[PDB]
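**Q** The structure is given below, and queries will be raised subsequently.
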Amino acid sequence: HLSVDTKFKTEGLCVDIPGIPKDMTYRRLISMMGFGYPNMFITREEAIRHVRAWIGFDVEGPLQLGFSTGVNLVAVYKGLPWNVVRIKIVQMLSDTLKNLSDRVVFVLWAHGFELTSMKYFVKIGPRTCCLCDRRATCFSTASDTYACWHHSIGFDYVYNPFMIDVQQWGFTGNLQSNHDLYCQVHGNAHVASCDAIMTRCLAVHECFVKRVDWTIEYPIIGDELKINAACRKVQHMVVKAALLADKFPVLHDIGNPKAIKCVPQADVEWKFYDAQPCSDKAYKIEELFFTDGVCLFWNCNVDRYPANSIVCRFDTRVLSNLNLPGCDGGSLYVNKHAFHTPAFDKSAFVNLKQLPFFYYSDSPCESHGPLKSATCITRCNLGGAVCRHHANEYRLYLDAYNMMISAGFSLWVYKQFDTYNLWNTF
Ligand SMILES: C#Cc1nc(CNC(=O)c2cc[nH]n2)cs1
Ligand SMILES: [Zn+2]
Ligand SMILES: [Zn+2]
Ligand SMILES: [Zn+2]
């Protein structure tokens, strides 16, 4: 954890707090703010481990409280006393975070009012939820009880929040000049939430775009495992069928250097090319480069795919608990590991078409241990009646396919791809 005796640089606070000592520790800062929880403030490394909990927060002077959720509240939304503002803050954080994290991390660009305003809606102390086993994130003065984000309805204080001041990381210039170096999507409309949004965006850029640590693991919070297994199932299905239908002599597999053949029994000449996940801008196809056979780009984000490609590309616009808002239109996809992904661009696919759903199988029609569909490509459907085994497998594959799509992945293929060509493999 971050030692409370660590020095805190106070130059960013001195316009809101004139006269503040240059020599300052976290210990003295927390005291001046009026306050298993050794420090309210955390290290960059702890913050990165808890990116799902990040909420940018800015206060502008009555005071306008702005959050990276887009919300502005005025404490005296129009101005209201702190005793009702705090209730809204609890509800807002609880609904934003209950399916993401066991805590909140306020990401600051600290100039003073934000820190001195915390005592009006934060309480600290040593706890678990009164109604479950999750750690407590809220407190209620009405009942003198504690709750997690799931059981906090009607609570009035944030309990043991964490926080980090981006201005401690060693920047020159103000927030907007640093944020705008990397991102054109978030403006500065001069409301507190705009600053809150830029602050979080800059932190995401510093910690996941220019710096990358794929060794950090993140807890399971949703359908991660089913999604990942579906992606492997779809990858095998689509590539196997492409090879059967068009009989490419060579396949160029471009992407993760730890990739394995997804169709190990295919006859094709399989050649690998190493490219790590690009976290900043999509790769330029000119630099990466292939006109023989087919190219496979499985989550290898390029600016324009060649016409002879099979592509899986994550759609950064998808709304889900796994996909967090990112930098310059990118998104931070957190599924076991954290992957910042450049903004989705439909123009990357101009040479391709959307891959249609289909299910293909050459396995024997046998049930161990009634489906009608034009897209069940099997011997039994060719012959007029889908067998029970392929019926079961088709419905499982459909489920997997829909899971992958709903998670944000999109699939694209060379324009000549035609499932009609699979029927003659039977
Ligand atoms: C009541 C009331 C108040 N409204 C504001 C407006 N906020 C800003 O102009 C701003 C500047 C930078 N970021 N936001 C401050 S106090
Ligand atoms: Zn609970
Ligand atoms: Zn931004
Ligand atoms: Zn069958």
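Numbering starts at 1 and runs along the chain as displayed.
Determination method: X-ray crystallography, 2.0 Å.
From the backbone N, Cα and C atoms, a Cβ is placed for every residue, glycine too.
Residues or ranges marked as active site in Swiss-Prot: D58, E114 (among others). Feature annotation from Swiss-Prot assigns Mg(2+) 2 binding site to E60, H190, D195. Feature annotation from Swiss-Prot assigns S-adenosyl-L-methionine binding site to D253, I254, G255, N256, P257, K258, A259. Annotation of the natural variant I17 to V (Swiss-Prot position 5967) in Swiss-Prot: In strain: Omicron/BA.1, Omicron/BA.2, Omicron/BA.2.12.1, Omicron/BA.2.75, Omicron/BA.4, Omicron/BA.5, Omicron/BQ.1.1, Omicron/XBB.1.5, Omicron/EG.5.1.
So where do these features actually land, and what's packed around them?
**A** According to its DSSP assignment, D58 (active site) is in a strand. Sequence-distant contacts of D58 (active site), defined as residues of its own chain at least six apart whose C-beta falls under 8 angstroms from its C-beta, comprise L65, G66, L108, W109, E114, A192, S193, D195, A196, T199.
Within 10 Å of the C-beta of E114 (active site) there are 27 other C-beta atoms, taking all protein chains into account.
Here the Cβ of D253 (S-adenosyl-L-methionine binding site) has 21 other Cβ atoms within 10 Å, regardless of which shown protein chain they belong to.
Residues near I17 (variant position) in space but far in sequence (CB under 8 A, at least 6 apart, same chain), listed by position: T10, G112, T116.
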**Q** Note the 33 unmodelled residues between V76 and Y77, then tell me the distance between their CA atoms, whole Å.
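**A** Per the coordinates, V76 lies 12 Å from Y77, Cα to Cα.
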**Q** Count the Cβ atoms, other than its own, that fall within 10 Å of the Cβ of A259 (S-adenosyl-L-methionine binding site), considering every protein chain shown.
**A** 17
**Q** Please state whether DSSP places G255 (S-adenosyl-L-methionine binding site) in a helix, a strand or coil.
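**A** In the DSSP reduction, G255 (S-adenosyl-L-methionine binding site) maps to strand.
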**Q** Given the recorded Mg(2+) 2 site (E60, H190, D195), which additional residues of the same chain have their Cβ within 8 Å of the Cβ centre, ordered by sequence?
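**A** For the Mg(2+) 2 site, the extra neighbours are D58, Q64, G66, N188, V191, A192, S193, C194.
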**Q** Near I254 (S-adenosyl-L-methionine binding site), how many other Cβ atoms are within 10 Å of its Cβ?
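**A** There are 24 of them.
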**Q** Tally every other Cβ atom lying within 10 Å of the Cβ atom of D195 (Mg(2+) 2 binding site).
**A** 28
**Q** Which whole-number value in Å describes the separation of the CA atoms of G61 and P62, between which 12 residues are not modelled?
**A** 6
